[PDB]
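S.K.: Handing you this structure, nothing more for now.
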Amino acid sequence: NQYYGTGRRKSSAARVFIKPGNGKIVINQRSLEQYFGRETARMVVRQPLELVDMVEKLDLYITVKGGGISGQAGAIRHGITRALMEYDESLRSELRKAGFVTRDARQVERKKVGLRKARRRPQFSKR
Amino acid sequence: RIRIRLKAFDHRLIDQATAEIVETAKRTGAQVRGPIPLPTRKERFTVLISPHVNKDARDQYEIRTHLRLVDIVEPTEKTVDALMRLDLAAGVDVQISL
Amino acid sequence: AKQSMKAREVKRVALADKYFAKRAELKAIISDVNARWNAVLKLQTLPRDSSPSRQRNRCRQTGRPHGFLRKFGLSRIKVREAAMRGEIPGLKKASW
Amino acid sequence: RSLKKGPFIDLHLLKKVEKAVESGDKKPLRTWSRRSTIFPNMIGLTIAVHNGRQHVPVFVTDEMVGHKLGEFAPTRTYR
Amino acid sequence: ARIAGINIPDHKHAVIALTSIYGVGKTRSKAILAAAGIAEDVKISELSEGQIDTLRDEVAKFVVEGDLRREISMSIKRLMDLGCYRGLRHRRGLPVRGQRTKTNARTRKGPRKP
Amino acid sequence: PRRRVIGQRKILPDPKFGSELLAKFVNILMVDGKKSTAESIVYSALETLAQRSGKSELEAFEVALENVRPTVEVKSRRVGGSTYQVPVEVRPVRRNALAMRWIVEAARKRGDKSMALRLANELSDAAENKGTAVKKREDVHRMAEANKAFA
Amino acid sequence: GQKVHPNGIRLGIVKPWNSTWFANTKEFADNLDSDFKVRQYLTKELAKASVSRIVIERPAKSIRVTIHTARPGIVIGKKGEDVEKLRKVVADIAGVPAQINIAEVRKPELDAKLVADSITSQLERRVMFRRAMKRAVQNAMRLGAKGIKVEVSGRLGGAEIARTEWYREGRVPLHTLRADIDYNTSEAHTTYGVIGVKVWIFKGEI
RNA sequence: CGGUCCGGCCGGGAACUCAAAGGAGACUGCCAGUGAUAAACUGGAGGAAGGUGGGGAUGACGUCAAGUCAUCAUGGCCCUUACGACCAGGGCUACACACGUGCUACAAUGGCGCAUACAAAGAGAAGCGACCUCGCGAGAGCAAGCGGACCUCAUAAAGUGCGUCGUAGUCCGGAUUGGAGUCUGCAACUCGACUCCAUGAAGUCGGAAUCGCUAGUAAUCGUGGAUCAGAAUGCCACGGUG
Ligand SMILES: [Mg+2]
Ligand SMILES: [Mg+2]
Ligand SMILES: [Mg+2]
Ligand SMILES: [Mg+2]
Ligand SMILES: [Mg+2]
Ligand SMILES: [Mg+2]
């Protein structure tokens, strides 16, 4: 069968599929390198496979929409680590100390009437 | 085959006068592809709250417009004759055609 | 907002349709690539107030021509003054 | 610089510009038609353009053609 | 390396050197070098004279340098001579094209003192 | 800071090294929220430096950074109609951060070409302590040890 | 001024909507004028009819309008007449056909609008404002009313300086969303000014 | 999974993303420490979320005879063949200046050229307007779909890859002016916005003084909307990187 695990981060939604095969990655029907596996998050995608050996052990096919570079990136990171419950909840405990388990609840702060943007306050006159 | 888009400003009223229809289908007729939600259109308006000056003022309003889909598959003279005249619940736009 | 200046807009809104959209239609095809007989952009000497771009848009209830809104046909004041009393269906103070 | 497909002038003024040919010129013509593009058929006239308070006399010249009458009728009395 | 106008420019890419002319912006300067079999960025360090005069004549077509400045100052003077509004503006050292004068008219007005 | 004391958030390590310090550095240099380019500028300078010293890579930074590193600074007091500006002992955590900021901010004021070149040339300049940055040391150490009577 | 409208704030919950139909951008406005035009004619014809609150829904190319009055008999009239005459006009105003109900007002001293309007007819009638507020509040807590406050202001009794004089009694938490709060306004056109009346009535919990 | 014109496109599938209704969940509750054995605070565990989790809405009695008779309403006062009313043209866009708020820059953390990867939120029938065609261009001709998770407004820009420039008043910067055009509008002189060609100020980091922001913020990059025939560097809103 398959081992699913959604996972998301800031407007981004990334679904991960885990099957035991090889250290290749099928993100949006293209290579890890064919997307952003070298940019401002070269390997935040590989991370979930740090203390949980890989190299060529298990293979994974991933889709993702919304957000931008590092957002989709982190999203996937999370989704992987969640689909990675497959082996057991025995590893999803030191994966915690890695922080990969936590949904980064940080969102774009809204703009607010009276301000130039979110927090930024229209400079006011001397006195 | 028979598709009805529902809309109104009260959610816990639209899905109610919707379940009226779904049940009134899977009682008489049959099939029906459930109550599909769809996306809500929220048109917001923001206006100044002071009659003179003060722009930091302002009040922010919105009008949420919720939808439902319906979609009944077996047009049975009995169910198609059930929808009609047993419609009620005003303040709900219903559309059957295209 | 000053009766007179109000009736003016009614006369304008009337003219807008007595003539324009009607006999004014003859300028769309009349005065564009259909080639010239000049009496074309000439007959454009009708009332004056006879034109949509000459209407203003006034708070349907007061007349205040500022702070207006297309959805409701009113200006921010009376719009809120009504919104806070039901009056405007579906409309309530939002947040997010 | 604007009009594209056909220059513009007011009718009343145009009439004042034709009538003032086969009946010879005369004193200043008075229009408020600061909106009109000058025609060659105006040259050697005396058309007086309203500028807010009054109508200034303007002598249609060899090549004041593609311009408007309002151009020669300053309105703000600066200084 | 004067060419068409007495200006003697070089030591950079051709497309860019050509811009010294008082009458060629990127566009003209494109239609120029691209109308000779010359390249975008070939310096003058390789461009033999006989490869330069095929240019000199390509630029001989459109008014530039002296003749241009003349033409323009002329048009302006024409404005003034009429007595319109753009004219009264050129003559009155103020912004022609409508810009506010209540403030910020410094380019057409000159640094302030009073 | 008036009531609710804290600590300080911490950051992922250097994506291309694994160090906290360096990442801190890139942030220090980053701007307009440009990480992609910032790090590209940092590594290139640490690279040209790297070879130009031959002296390893990791500690090419460490050494030159050990020169800017301060020991004492000054906190203004303004007590009674007088500024009475007292010297204080800088903590071993800020120290490094300041040195980093004087380096970055120094190369920033250099008249070279690439910010990478400017950087490297400041870095190596400090390796032989004679830069702007090191002078900032030979400045804050001047200010204290003078007001040092305010211990 | 720093108070949020106690009615409009509750709308989402615990409070209805005196206009409850649905329309699209296209004629939402043309409908709004109609709406706040028939209340215009209606609160004029039935002012002595102790009208508390008119309501409107537009059931598909048609309009309903339920009039909440405290003296329904007088609005209904002899065998339907008083509502009959209304049918017509209202229908020739909205542009469509029009039913028209008449919800009774169970105990009117609990209706903010009718309390206020009373306190107004009083001032116009030339009674001591203090007395009016007092009575209102009293014989309002008389029959339930977890809380209440009336506040009438401006040229009270007829001074050159303007006052506000309020009178709270019982419990009134404007800050609680889930609380039932009826609030209203009524202008008094006094023979020398215009005194503003506002009233809050607190009816309870969830 | 099955058909394949590599398109979720045809069955179909109802898992998943998502959509929107109803729910659960976090409470100092537990472990420990400090603390008067209390309140709390600190740290830890689990946990998507720890100590109001993030952001909103919500603004007490009152203060300044603060602001609004021009939104509306209204006591009083005043003109009423005029302070009312219709029309045309102009002015609200003036310019020796001074102040506030902002936009755009002085540049290689970039300018330019080509290729190219990832959003969010919204608007739309007197409307949004594909495609194709014509123009270097703004646009124009002909014309489908869509009253809208279907169609269109849109083709994100920072970014990333290569090539160029090598610190120059420059290949930055774009003011100002000349010439010629487009569109909306009865009409663009006063006074529209945009495009094509040329034109290239001041500016190389800003005295005294002074403002904003404590986390997905500041900084920075683009997107949409309201008013609107047609004038956004403003306003309201949206997400990128951080
Ligand atoms: Mg009036
Ligand atoms: Mg208009
Ligand atoms: Mg509260
Ligand atoms: Mg006051
Ligand atoms: Mg440039
Ligand atoms: Mg704070």
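All residue numbers given for chain F refer to Swiss-Prot; the residues shown span 2-152 in order.
Including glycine, each Cβ sits where the backbone N, Cα and C put it.
Pulled the feature table from Swiss-Prot, pasting it below:
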{"type": "MUTAGEN", "residues": "F:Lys36 to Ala or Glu", "note": "Defective in ribosome assembly"}
{"type": "MUTAGEN", "residues": "F:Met116 to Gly", "note": "Significantly decreases affinity for its own mRNA"}
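Give me the local environment of each listed feature.
M.R.: For the recorded site, F:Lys36 (mutagenesis position), the DSSP three-state label reads helix. Long-range C-beta contacts of F:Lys36 (mutagenesis position), restricted to its own chain and to partners at least six residues apart, with a cutoff below 8 Å, comprise F:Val27.
In the three-state DSSP classification, F:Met116 (mutagenesis position) falls within a helix. There are 20 other Cβ atoms within 10 Å of the Cβ belonging to F:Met116 (mutagenesis position).
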